[PDB]
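Here is the structure we will look at.
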Amino acid sequence: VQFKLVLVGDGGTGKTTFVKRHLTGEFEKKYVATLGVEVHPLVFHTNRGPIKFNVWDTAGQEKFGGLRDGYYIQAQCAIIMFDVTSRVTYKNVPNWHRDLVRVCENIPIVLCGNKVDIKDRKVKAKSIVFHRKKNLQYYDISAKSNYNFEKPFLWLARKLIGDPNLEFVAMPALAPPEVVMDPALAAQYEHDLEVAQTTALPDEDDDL
Amino acid sequence: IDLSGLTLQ
Amino acid sequence: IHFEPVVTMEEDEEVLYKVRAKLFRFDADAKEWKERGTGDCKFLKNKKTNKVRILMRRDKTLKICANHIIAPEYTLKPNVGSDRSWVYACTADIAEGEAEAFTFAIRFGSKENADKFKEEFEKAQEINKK
Amino acid sequence: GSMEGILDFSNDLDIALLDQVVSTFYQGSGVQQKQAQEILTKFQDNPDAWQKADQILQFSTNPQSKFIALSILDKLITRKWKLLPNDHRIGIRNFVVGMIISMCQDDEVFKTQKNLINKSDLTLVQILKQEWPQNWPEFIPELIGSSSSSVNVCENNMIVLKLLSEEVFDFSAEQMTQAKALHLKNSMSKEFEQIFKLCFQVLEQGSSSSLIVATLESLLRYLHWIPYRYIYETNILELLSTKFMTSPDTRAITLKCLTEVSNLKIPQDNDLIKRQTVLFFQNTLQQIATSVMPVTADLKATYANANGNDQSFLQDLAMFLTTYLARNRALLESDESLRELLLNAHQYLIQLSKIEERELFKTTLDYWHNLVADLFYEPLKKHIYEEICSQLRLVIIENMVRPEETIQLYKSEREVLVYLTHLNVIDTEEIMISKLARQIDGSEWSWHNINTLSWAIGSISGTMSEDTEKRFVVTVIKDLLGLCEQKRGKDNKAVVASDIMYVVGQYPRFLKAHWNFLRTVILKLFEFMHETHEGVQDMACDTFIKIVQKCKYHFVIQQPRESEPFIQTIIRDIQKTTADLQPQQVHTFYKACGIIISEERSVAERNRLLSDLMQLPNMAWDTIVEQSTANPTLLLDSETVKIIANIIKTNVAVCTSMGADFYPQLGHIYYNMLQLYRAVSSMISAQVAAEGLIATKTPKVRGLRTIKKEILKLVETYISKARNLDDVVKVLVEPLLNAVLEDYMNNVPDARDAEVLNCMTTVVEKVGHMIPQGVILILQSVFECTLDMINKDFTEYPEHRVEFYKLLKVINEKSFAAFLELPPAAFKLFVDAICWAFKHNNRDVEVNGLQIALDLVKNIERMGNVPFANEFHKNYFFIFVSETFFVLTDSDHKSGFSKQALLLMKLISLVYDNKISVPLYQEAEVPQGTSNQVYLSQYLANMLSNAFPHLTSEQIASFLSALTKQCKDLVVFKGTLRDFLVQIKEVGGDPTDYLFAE
Ligand SMILES: Nc1nc2c(ncn2[C@@H]2O[C@H](COP(=O)(O)OP(=O)(O)NP(=O)(O)O)[C@@H](O)[C@H]2O)c(=O)[nH]1
Ligand SMILES: [Cl-]
Ligand SMILES: [Mg+2]
């Protein structure tokens, strides 16, 4: 029902953007460095019932590290993140992994190479082999294009529940209620709507 | 080869 | 001789329209549009009440990012930046729980998908009027 | 709040209040948790919090509180150990050692607080890195002695030795100076004989599973560095490959140890060593077959079921087998008594290769490549593996992944299968034909399965003889056509017809020799370009251009019995053929035609074909230029804008494939196109003025800017491939600059197209040497106004940022004279801009910034001893030295270390080669005659003293002496910089470390 997940990796690799995408569906374009950690509940609906991840989204920048490996205590799973456009973030994957498994000696861990949407990829697929001897699951992901964005949590859910055939399923969709707009708020809604109409939607060149 | 006759219908 | 052999809540609705779309919600406090989900937007007609709703789920996770009646009082407006999107106010959407109000924008693959969505959206408003 | 009380050190620390904050953070939620988090961080970060760790570790009843206490101690040991009074150093050691002993002696604590004991062990290791062996010579002797008094202490000592080995040999390169790393490696080496004795005794005698595992975990680390003799002159291989493979508790770690053993540096001429290397493999495979699963077992199913640790075990078995066999399979290949072993090991790999797990498949596939490549070249080897290879053909064919039509995995799979085809062409053909029948007889029919087989068949093109390929290709396409007829519905018929077109596109040798057939293919693709079923049109177009790239010559000649070159037939019907395609697909079609037309080397015929191909867009073009010039309002019609953009996109597409040959078509449109560029520019500016900056987001203006961007792309595409540069300079450049530069300069920032910068970069790159006044004009129009766009932060205008520094780079390379002509105030902005680039974390900007600085120094150096170079050093040498030092040492630009070091080494070497001809100092601040060497060393000592005040003068002076001496040796120079980056992170670094090189 409930599992603690620690998310680690270099600063700027997209850890917080990844979690935000899963929490609200949004893609945050700005880099606001995480300070220490932010804990976020994340629920997925599966054919074995709901599974709750308590995601500890830690800071990758050293001057914002906070408690550092103190965040890993009693974690039951983890994601190690790097950025396929920045070689140094892959070079540091062994360091994050070292500090992680010294506290969490036997947990399922996913290694994620983020930002595969960027054309000029620097960490080539064939260079990525660190997960092999360490028994980590590896995925190319992109929080921006959503490529494989669900795979880390699906794989972890299967490990944690112990069911290789666990699947995400459609959450029930209750009947929505009927509408009665207030004529007193009719003037306030036109204000909020005019601004919204004259604020351009982002990424107008995307396929959607 | 009678590739001329290939058809999607 | 008898040989004993080895041992969503959308089912009562009809699918009037289905289109791929990206849905945004307007964060008035941050004065910016935020993505809420990409997936199939569906117009669902309840077989019992004949009431039509919008129901939209995210790809892969299938989580609900829109669930509300196509109220006849709603009005689809263009967005300054797009010829393939609609903006409209929604007073009661239950995607994330309690009936909450939103200013939505929904964008489509082409201008003609957007125009058809408008067509189907206004048909659905008539259904809900009856 | 109340929780904030622990943050007040004037009072005594309330241990119960600490435990409440800790509990709330780890066990709480939302705001309570978030609040406690910030308090604990503030607590841990108090530079006096370490003084309260002995209290916490004695009186707390919360293991998380003690863990945090040890984190606080860790910070102190790592960064400020040597600043402490020697009493505290001894005191801290004493109650860490004592805390560990007492936790091991309490059997309840030892089993229930492993996380806390492990953190205490690691904290101890940090002390050892500071104190041992020079101030702790008896640590190892006393460790070995205390191991016999207690299983629990013995087990924990294995953990301590494991972490010590890791810290010294695995993770020292980044975190210690070279001299300190060598000192600790030597110390461990000196005392390892005693450590190994304890380790071997525990393994030989011990019963405690938990103790055995800890010892084997430490052995895994030892194998990274220890001499092979400890492994081959003891009985330890026997123990590892028999005893410890039978117990599942020890099996995982033992297998990992044996994998590393397979990588030991080993003499290759000793026959006894060879028999020992055979023997542990034989033992291990024997234990697997009898204790885990036989070689017939269905590992695919086992892995899928995911019971216990089966998946990690099968992963580790693949790593062991592949690692050992890649190094040692020749040891098994001649002795007939070892043949069953060799083939059983490979049969296990066959079974592992059927597992559905992409990353593990890649691991086994890498090994298969190693094997079949060797069988392809090495005499008298392939017959050994014939049955292994036969099974492998089926595995690879059945797991073929989608090629570009994952990409890396397809190419790896293709490589192995090509080798496998060469090794037995007859076996490969038979498998593929057989698989195809089971597609026709429906027993294995599915969309995925016919696609996979088609990719496999396509992948081996070029491996069969032309005659065998001919028979094979015919048979395959015949079977596929019958398969398509046989299916019902557009869904299935579309899939099969696509695969048909995929195979054909992969066998150009066959098409080149059968014109009649090739002609039939193209005409079918043309038919398919009217098919509305999703994906068919994209498929027909991609297939068309793919075949043309490979067979263009057969479209440009007149074939026997044909009336004209087929390219003429394509062009005549082009309107019909493309009538139902989207614009993107039309442009691909035109590009394909451009590929063909460029193979015609008679100029008059090529130019005629080119003007015939462009007839439709040229007529649409002529019409619009006649209209839009009469009524400029017409360009506000979104439909005309879209038509215009598609015309230009068509020219780009054809120019992309024709390059230099495109020039005649460019000449037809050039002058009116630049006039259109001006008109569109006026309308964009007019719209921004009437509607505001928001106008740049509207479909109208985005459409207008698309026209401008495609025009620039067209000109950039041609000039980048032009062979006649006299015409480029004399005909193209002048109208281009007049059309684009002023318009860029005088638009508001949000309306400037970064593509202008990109286009100018190509102009300078290709003809910059021929247009010095034109390059000056480019700088004048884009330099200052673009710099002002990007010098307020690192985020805004990201494309302008990248293109800006690419333009400066090429100007610095090709037309340095243009920077000489800058007024001094603008040259100073140029220097500011370069250093601004240093500070970017964006790699695109940073790398160019550092290269511009390097090239600039070399440009200045080349000028010899003249006033401009003299003035440059006086004004900017130390700016570049200190800005480079700043990004080297600030921990936020690690990605540019190598280029920073190169730039810094170049700067220092200028002074120590006396290539700077004037004093770098002022009249007053230094006596007359002082060398620039003395002054540079002096300036740098003062700079580093103020920037890193916790360094001693001796550290700084030793660092600079070494760095200066090593300014001709980049690898050593870089080592010294790394050493400095370690020392600035702590207090009391040893200045003799900088003598490491010598
Ligand atoms: N093109 C692209 N950008 C991404 C992707 N994922 C994240 N980003 C961007 O990378 C930048 C950093 O994002 P962020 O989530 O804050 O990284 P972080 O690991 O949480 N940093 P920190 O550890 O300091 O908190 C942001 O600008 C973000 O929009 C991606 O998949 N593709
Ligand atoms: Cl696989
Ligand atoms: Mg973050």
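Note that chain A is numbered according to Swiss-Prot, with residues 9-216 shown in order.
For this deposited structure, the header notes the method as X-ray crystallography, 2.2 Å.
In case you wondered, yes, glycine gets a Cβ from its N, Cα and C as well.
Annotation comment: Swiss-Prot describes A:18-25, A:36-42, A:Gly68, A:122-125, A:150-152 as GTP binding site. If you draw a 10 Å sphere around the CB of A:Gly19 (mutagenesis position), it holds 19 other CB atoms from the protein chains shown.
Among the mutagenesis experiments that Swiss-Prot reports, A:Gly19 to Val is described with the note: Blocks DNA replication; when associated with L-69.
One entry in Swiss-Prot concerns the mutagenesis experiment A:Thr24 to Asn. Its note says: Has low binding affinity for GTP and GDP. Decreases nuclear import of proteins and RNA. Stabilizes the interaction with RCC1. No effect on nuclear location during interphase. Loss of activity in triggering microtubule assembly at mitotic chromosomes. DSSP assigns A:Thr24 (mutagenesis position) to a helix. Around A:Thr24 (mutagenesis position), a 10 Å sphere centred on its CB holds 23 further CB atoms from the protein chains shown.
Where Swiss-Prot documents A:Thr24 to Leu as a mutagenesis experiment, the accompanying text is: Has low binding affinity for GTP and GDP. Almost completely abolishes interaction with BIRC5.
In Swiss-Prot, a mutagenesis experiment is listed as A:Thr25 to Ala, annotated with the note Minor effect on the interaction with the alpha phosphate group of bound GTP. With a 10 A radius on its CB, A:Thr25 (mutagenesis position) counts 20 other CB atoms from all the protein chains.
Look at A:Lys37 (mutagenesis position): DSSP puts it in coil. The Cβ of A:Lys37 (mutagenesis position) lies under 8 Å from the Cβ of A:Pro210, each of these being in the same chain and 6 or more residues away along the sequence. Quoted from Swiss-Prot, the note on mutagenesis experiment A:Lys37 to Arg is: Decreased acetylation.
Experimental mutagenesis is annotated in Swiss-Prot for A:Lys37 to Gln, with the remark: Mimics acetylation; enhances the nuclear export of RELA/p65.
Counting Cβ atoms from all protein chains shown, A:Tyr39 (mutagenesis position) has 13 others lying within 10 Å of its own Cβ. Here Swiss-Prot notes a mutagenesis experiment, A:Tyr39 to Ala, with the remark: Abolishes steric hindrance that traps the essential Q-69 in an unreactive position, and causes slow GTP hydrolysis in wild-type. Loss of one hydrogen bond with the gamma phosphate group of bound GTP.
Taking a C-beta cut-off of under 8 angstroms and a sequence separation of 6 or more, A:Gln69 (mutagenesis position) has the following same-chain neighbours: A:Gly19, A:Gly20, A:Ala41, A:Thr42. The note that Swiss-Prot attaches to the published mutagenesis A:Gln69 to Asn is: Unable to hydrolyze GTP. Increases binding to BIRC5 and promotes exaggerated spindle formation.
Under the DSSP three-state reduction, A:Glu70 (mutagenesis position) is assigned to helix. If you draw a 10 Å sphere around the CB of A:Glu70 (mutagenesis position), it holds 11 other CB atoms from the protein chains shown. The annotation that Swiss-Prot gives for the mutagenesis experiment A:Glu70 to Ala reads: Strongly decreases the relase of bound GDP.
For A:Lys134 (mutagenesis position), applying a Cβ distance below 8 Å and a minimum sequence separation of six or more within one chain yields no residues. Under the heading of mutagenesis, Swiss-Prot lists A:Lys134 to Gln and annotates it as follows: Loss of normal mitotic chromosome segregation and defective mitotic spindle orientation.
Rounded to the nearest whole angstrom, the C-alpha distance between A:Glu70 (mutagenesis position) and A:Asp18 (GTP binding site) is 9. Looking only at the binding-site residues A:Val40, A:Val124, A:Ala151, the densest Cβ neighbourhood within 10 Å occurs at A:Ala151. Ligand 3 lies under 6 Å from the Cβ of the following recorded positions, listed in sequence order from A:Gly19, A:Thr24, A:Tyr39, A:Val124: A:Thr24. The distance from the Cα of A:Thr21 (GTP binding site) to the Cα of A:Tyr39 (mutagenesis position) comes to 10 Å. Taking the Cβ of A:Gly68 (GTP binding site) as reference, residues of its chain lying under 8 Å away and at least six apart in sequence are, in sequence order, A:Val16, A:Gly17, A:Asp18, A:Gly19, A:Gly20, A:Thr21, A:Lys23, A:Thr42, A:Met89. Checking the recorded positions A:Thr21, A:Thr24, A:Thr25, A:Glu70, A:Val124, A:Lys134 for a CB within less than 6 Å of any atom of ligand 1 leaves A:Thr21, A:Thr24, A:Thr25, listed in sequence order. According to DSSP, A:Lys134 (mutagenesis position) is assigned to a helical segment. There are 28 other CB atoms within 10 A of the CB of A:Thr21 (GTP binding site), with all protein chains counted. The separation of A:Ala151 (GTP binding site) from A:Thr25 (mutagenesis position), Cα to Cα, is 7 Å. Chain D has a C-beta under 8 angstroms from the C-beta of A:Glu70, A:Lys134, taken from the recorded positions A:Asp18, A:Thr24, A:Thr25, A:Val40, A:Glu70, A:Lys134. Note: the Cα of A:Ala151 (GTP binding site) and the Cα of A:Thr24 (mutagenesis position) are spaced 10 Å from each other.
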